[PDB]
Amino acid sequence: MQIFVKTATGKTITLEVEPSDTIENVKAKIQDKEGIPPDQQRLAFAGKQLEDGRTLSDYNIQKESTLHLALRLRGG
């Protein structure tokens, strides 16, 4: 039903996407939440590189399972 994307800051974010809206949707639903635009973020699953252009539910996403997110540097 839902999923969990945990930022590199250690903050947990409960997310809700469609099974076939592509990984791109996982980044878009967080763009409004954390405000961080695309590209500045990156997704993974237990270390497995996730990629857009494929059905996320067929890729690695599972029911209420945990994913791993990476963000940009602070810059200073």
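Structure determined by solution NMR.
Note that Cβ sites are derived from N, Cα and C of the backbone, with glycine treated the same way.
Here is what Swiss-Prot says about this protein:
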- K48 to R: No effect on HLTF-mediated polyubiquitination of PCNA (MUTAGEN)
- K63 to R: Abolishes HLTF-mediated polyubiquitination of PCNA (MUTAGEN)
- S65 to E: Phosphomimetic mutant that binds and activates PRKN (MUTAGEN)
- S65 to D: Phosphomimetic mutant that binds and activates PRKN (MUTAGEN)
- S65 to A: Prevents phosphorylation in case of mitophagy. Decreased localization of PRKN to mitochondria (MUTAGEN)
- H68 to G: Loss of DTX3L-mediated polyubiquitination of histone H3 and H4 (MUTAGEN)
- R72 to G: No effect on ADP-ribosylation (MUTAGEN)
- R72 to K: No effect on ADP-ribosylation, when associated with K-74 (MUTAGEN)
- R74 to K: No effect on ADP-ribosylation, when associated with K-72 (MUTAGEN)
- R74 to G: No effect on ADP-ribosylation (MUTAGEN)
- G76 to A: Loss of ADP-ribosylation (MUTAGEN)
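Where Swiss-Prot records a feature, it is marked here on the structure.
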| residue | record | DSSP class |
| --- | --- | --- |
| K48 | mutagenesis position | strand |
| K63 | mutagenesis position | coil |
| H68 | mutagenesis position | strand |
| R74 | mutagenesis position | coil |
Integer Cα-Cα distance in angstrom, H68 (mutagenesis position) to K48 (mutagenesis position):
9
Tell me which residues of the chain lie with their Cβ under 8 angstroms from that of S65 (mutagenesis position), as long as they are six or more apart in sequence?
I3, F4
Sort out for me which one of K48, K63, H68, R72, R74 has the most neighbouring CB atoms within 10 A, since those are the mutagenesis positions we care about.
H68
I need the CA-to-CA distance for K48 (mutagenesis position) versus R72 (mutagenesis position), whole Å please.
19
